[PDB]
Amino acid sequence: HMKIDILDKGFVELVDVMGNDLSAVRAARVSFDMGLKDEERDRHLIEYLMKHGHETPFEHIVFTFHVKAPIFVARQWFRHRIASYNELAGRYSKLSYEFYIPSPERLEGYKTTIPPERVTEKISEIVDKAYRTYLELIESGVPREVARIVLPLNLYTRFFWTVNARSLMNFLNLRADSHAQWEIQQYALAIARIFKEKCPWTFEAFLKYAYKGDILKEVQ
Amino acid sequence: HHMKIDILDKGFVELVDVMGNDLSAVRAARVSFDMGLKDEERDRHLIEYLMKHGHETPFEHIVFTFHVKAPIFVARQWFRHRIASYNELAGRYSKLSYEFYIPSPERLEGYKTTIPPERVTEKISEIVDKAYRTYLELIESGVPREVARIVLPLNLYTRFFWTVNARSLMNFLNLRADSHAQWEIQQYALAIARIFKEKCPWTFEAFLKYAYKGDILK
Amino acid sequence: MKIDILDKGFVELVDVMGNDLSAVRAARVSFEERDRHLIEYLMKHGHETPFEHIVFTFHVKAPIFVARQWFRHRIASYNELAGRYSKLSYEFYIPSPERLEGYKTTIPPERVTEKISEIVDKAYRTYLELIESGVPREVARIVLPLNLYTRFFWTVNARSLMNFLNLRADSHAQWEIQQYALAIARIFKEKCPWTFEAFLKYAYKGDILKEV
Amino acid sequence: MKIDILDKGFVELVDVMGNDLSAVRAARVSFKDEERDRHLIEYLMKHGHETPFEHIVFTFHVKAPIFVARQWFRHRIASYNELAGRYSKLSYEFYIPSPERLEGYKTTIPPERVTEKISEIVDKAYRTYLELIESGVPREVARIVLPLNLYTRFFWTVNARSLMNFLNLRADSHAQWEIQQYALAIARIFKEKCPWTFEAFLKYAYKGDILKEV
Ligand SMILES: Cc1cc2nc3c(=O)[nH]c(=O)nc-3n(C[C@H](O)[C@H](O)[C@H](O)COP(=O)(O)OP(=O)(O)OC[C@H]3O[C@@H](n4cnc5c(N)ncnc54)[C@H](O)[C@@H]3O)c2cc1C
Ligand SMILES: Cc1cc2nc3c(=O)[nH]c(=O)nc-3n(C[C@H](O)[C@H](O)[C@H](O)COP(=O)(O)OP(=O)(O)OC[C@H]3O[C@@H](n4cnc5c(N)ncnc54)[C@H](O)[C@@H]3O)c2cc1C
Ligand SMILES: Cc1cc2nc3c(=O)[nH]c(=O)nc-3n(C[C@H](O)[C@H](O)[C@H](O)COP(=O)(O)OP(=O)(O)OC[C@H]3O[C@@H](n4cnc5c(N)ncnc54)[C@H](O)[C@@H]3O)c2cc1C
Ligand SMILES: Cc1cc2nc3c(=O)[nH]c(=O)nc-3n(C[C@H](O)[C@H](O)[C@H](O)COP(=O)(O)OP(=O)(O)OC[C@H]3O[C@@H](n4cnc5c(N)ncnc54)[C@H](O)[C@@H]3O)c2cc1C
Ligand SMILES: O=c1ccn([C@H]2C[C@H](O)[C@@H](COP(=O)(O)O)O2)c(=O)[nH]1
Ligand SMILES: O=c1ccn([C@H]2C[C@H](O)[C@@H](COP(=O)(O)O)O2)c(=O)[nH]1
Ligand SMILES: O=c1ccn([C@H]2C[C@H](O)[C@@H](COP(=O)(O)O)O2)c(=O)[nH]1
Ligand SMILES: O=c1ccn([C@H]2C[C@H](O)[C@@H](COP(=O)(O)O)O2)c(=O)[nH]1
């Protein structure tokens, strides 16, 4: 399965896809009592739909992703309501020692009082302390669902995300953009790469006509 | 895959595409416990479990695309299911074909009518024909299609694509594969159920057994 | 508040939750010049979720063909009059001759109008005959034309209502639903003048609300 | 109406559109008569005709710990606006369970010590957070060390149908105790503004176990 590594331990992996660029063409064409034509006319229809704001045809393309991301990223991500999610449960599972530790380069462009290496160090220290406490509470008989509340927001979680191309393009608009947090931008770049490989005509037409973000026009 | 079931006199339900299968639900559900697939026994059991306890979100990862040909009055009820995606034939843009649902005499079974059921059938096809011929005359006269079509009756056939996940599809079946629904949409719901059963047999069997609220599938 | 649309149609406001300050409170997560400024700011920058906390209920009487276009807006709630159960009323949208202005037609506009009324009358008379014969209503009604009036309750938040106005208060939309959209817009402006003003200025994608 | 929940939490009613009669008006499609209107409400609820209840809408203002909010926010048929850790300096407010939260569980240390241990890490994480901020580290990065029991605040706009689903699932002994407590608050307010719908819900549609016992 197409699998892209993000951050220090994160990833985005394509589990499944229904349909392709031509799923959008077939759906749009029914309006005119038509179906598919030639490659040239069909690709141009996709561009036509994107340039004029016909978004519903792209709902017939659907993806399922498997994502590992820090909780603070997942919290932003799961704000996208037009999608389906299933997530690893801190209530039911003993959580693994896996946390996002920013690299020193993460603080490029910020004048900092202490070296970036020290920032990285201080984050790690809280992480180890919290995790040790989490395991101590569990070992003492403290229910998992309570023990986990001391764990920090950089804890990695895992989830399945099923989402259609229209909602995926909203996601890219809002998250593949320099206003979203850098961490989620990185995940959105991987989503974009998988989308482009499966639906190249829709992706290129989106970038050309419909996409509102900045970064995907800059970064291949 | 590809499945097609003819419904009423001229209608159909055709499966255009599917994403996932019963194991798609098993995998999504198992992530909760930091697990994946296991054996057929334990995974079939899990699907029954999910269905018994009303854990419906794992089934959203199973997705269907249907191509449907149905009368407008059927489509009108169907399109009330908002948790799904639609694209439909446009009267504003297309010259509409002479295809209308004409009930068969048997459709009045159990109804004592003043005129022979065959006559009811006849009367329906007569009005449909008059309406259609008026539509064509207006079109030939240069009336925009979006206006001409307003004289067309509710038994005109339309066509649409429907993308829907297994959870919404189970909701559709609870409501439409039921005696209280109109017989015509029941028939479409029966075809949707047959296709669902074929592609997701474990989910369907568990649905019938533990969650399905209607009366016609059982 | 009620606006008559078409020959027999209308849009009336049944209820509303909130005003422009509802979006301001949601955006700030708490609880006059700076508050209007925040509304324009949110609108200019595409921050739409705060407008979801303003909600309207409309009662709408409209031809079925208009309602079918309308009910494609999935992010909203609907309850509609039942034709399976209710004997349906003799009310149909008959276009005025002026509806065909611009179109060079082989039949005079007034004659097209007349041809539509005729079908409506014959269709309704067939429906009534069937019901009289003991044909169930849910079957008898299938002969009724797409211009039959129906009524529905529509509950929709301001964000989805702005999406509706972007698509339907626009010259690409069918003229008949444009008229309805103009009415919805007028009510929206009454209740949420700051949001409506900023919407027009910064976010609205249609054309007719800039002209009318 | 504002109800305190947990140690620093609350559920506050901000607005409401409609009342029980809004569902009746929608069901009948008509812009009253108590017994026949209550009877309709019960009929709809009994036969699962739930769409008329979507025309009653609530706005709440809720203060809750992030681990509770993450569960809450899985309810997609609703609208949310939340205090932003990326843009605001976060307040020293964290949920620390009472010893009675863990009484019942046989634990190897006193519950009192479980409280102390939890409080200790909270305090350490918060201190590091403030240090990093003071150092010039972006808020968005500095906050990643804060634990899941940090309090957040959001506006929630939800219709009565979706709110009844939320009660089915959360006002229930399988939901985490913390979110149960919020659900009881939501239910009390819903009962106050929509008494006939709430009664009919309990009698016919409610699938949980706590609201019939409390
Ligand atoms: C840079 C940035 C900063 C942000 N800051 C904050 C913040 O400070 N606080 C905060 O709470 N959130 C914040 N968000 C989250 C934001 O408010 C949205 O919750 C999130 O981006 C999901 O957007 P969406 O509603 O467009 O997507 P979805 O929820 O997936 O919805 C997709 C589309 O369907 C529609 N839709 C779905 N449900 C509804 C509905 N109930 N009503 C009307 N339309 C609906 C809309 O058209 C929407 O575009 C931020 C997002 C970004 C990118
Ligand atoms: C005790 C308990 C344990 C849980 N454990 C986990 C877990 O381990 N992992 C995990 O990921 N989640 C878990 N959840 C969350 C659960 O999976 C749902 O996300 C949550 O209950 C919201 O439910 P909902 O979909 O009914 O509500 P909403 O998202 O508000 O949706 C409301 C209704 O609309 C429908 N609906 C909305 N969107 C769609 C859609 N895209 N497709 C089909 N139908 C739709 C359904 O009819 C649904 O009832 C748990 C919840 C409870 C109460
Ligand atoms: C026998 C029968 C008779 C009917 N008679 C009438 C009638 O007389 N008049 C009429 O108007 N309709 C009528 N309907 C339609 C009915 O009211 C629903 O519109 C239709 O059945 C769709 O059901 P749904 O809302 O559950 O499905 P969807 O709209 O697909 O929604 C699926 C699920 O998601 C949820 N959901 C989706 N959107 C929202 C939302 N905005 N708020 C809260 N929850 C949401 C609900 O949990 C719902 O079960 C009838 C249906 C049947 C089967
Ligand atoms: C001029 C014109 C011509 C049209 N022609 C046709 C035609 O020929 N055939 C046809 O079938 N329809 C046609 N439509 C209808 C159109 O495709 C939409 O169904 C309708 O405009 C509703 O728009 P919407 O989905 O944005 O609104 P809603 O359905 O209310 O949704 C609101 C927003 O939330 C989002 N959303 C809701 N559900 C989903 C979802 N399941 N997946 C992804 N995002 C979602 C999107 O952000 C959407 O903008 C036409 C509309 C217009 C204005
Ligand atoms: O009772 C529960 C358990 C889990 N989840 C959802 C919320 C999170 O998105 C994810 C894991 O939650 P926790 O188990 O970590 O609380 O699944 C809930 O919504 N309710
Ligand atoms: O069995 C039914 C009856 C009604 N409706 C909805 C669809 C329409 O929007 C409206 C009226 O439908 P008819 O009763 O006219 O079919 O209510 C259904 O979905 N199913
Ligand atoms: O302007 C339009 C054209 C089409 N449709 C949708 C509504 C119907 O579901 C279908 C066909 O509509 P008509 O063209 O026949 O109105 O496409 C709209 O919503 N608006
Ligand atoms: O860039 C952002 C900022 C905020 N939020 C949402 C997610 C949370 O529900 C809430 C606060 O997020 P934080 O700012 O704390 O990350 O707003 C986002 O979705 N994206």
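Just so you know, the numbers here start at 1 and follow the chain as drawn.
Cβ coordinates come from backbone N, Cα and C, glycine included.
Taken from Swiss-Prot as is:
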type	residues	note
BINDING	B:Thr57, B:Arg80, B:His81, B:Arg82, B:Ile83, B:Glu88, B:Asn165, B:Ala166, B:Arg167, B:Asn171	FAD binding site
MUTAGEN	B:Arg92 to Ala (Swiss-Prot position 90)	Binds dUMP 670-fold weaker than wild-type
MUTAGEN	B:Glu146 to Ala (Swiss-Prot position 144)	Shows 0.113% of wild-type activity
MUTAGEN	B:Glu146 to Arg (Swiss-Prot position 144)	Shows 0.016% of wild-type activity
MUTAGEN	B:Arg176 to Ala (Swiss-Prot position 174)	Still catalytically active although only shows 0.0008% of wild-type activity. Binds dUMP 7300-fold weaker than wild-type
MUTAGEN	B:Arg176 to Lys (Swiss-Prot position 174)	Loss of catalytic activity
ACT_SITE	B:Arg176	active site, involved in ionization of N3 of dUMP, leading to its activation
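Checking the recorded positions B:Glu146, B:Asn165, B:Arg176 against ligand 2, the ones with a C-beta less than 6 Å from an atom of that molecule are B:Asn165.
Screening the recorded positions B:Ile83, B:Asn165, B:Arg167, B:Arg176 for a C-beta under 6 A from any atom of ligand 7 leaves none.
Reduced to three states, the DSSP call for B:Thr57 (FAD binding site) is helix. Distances between the Cα of B:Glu146 (mutagenesis position) and those of the binding-site residues B:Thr57, B:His81, B:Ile83, B:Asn165, B:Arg167 are shortest for B:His81.
Checking the recorded positions B:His81, B:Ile83, B:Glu146, B:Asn165, B:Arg167 against ligand 3 with a 6 Å cutoff on the Cβ atom leaves B:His81, B:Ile83, in sequence order. A sphere of 10 angstroms centred on the C-beta of B:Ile83 (FAD binding site) encloses 15 other C-beta atoms. Listed recorded positions B:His81, B:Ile83, B:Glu146, B:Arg176 compared with chain A at a CB cut-off under 8 A give none as close ones. Here the recorded positions are B:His81, B:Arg92, B:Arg167, B:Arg176, and the one ringed by the most other CB atoms within 10 angstroms is B:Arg176.
Shown in sequence order, B:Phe59, B:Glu60, B:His61, B:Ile62, B:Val63, B:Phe64, B:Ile83 are the residues of the chain, 6+ apart in sequence, with a C-beta less than 8 angstroms from the C-beta of B:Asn165 (FAD binding site). The two recorded residues, B:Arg92 (mutagenesis position) and B:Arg167 (FAD binding site), show a Cα separation of 33 Å. With an 8 Å limit on C-beta distances, the recorded positions from B:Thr57, B:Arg92, B:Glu146, B:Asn165, B:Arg167, B:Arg176 that reach chain C are B:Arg92, B:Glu146.
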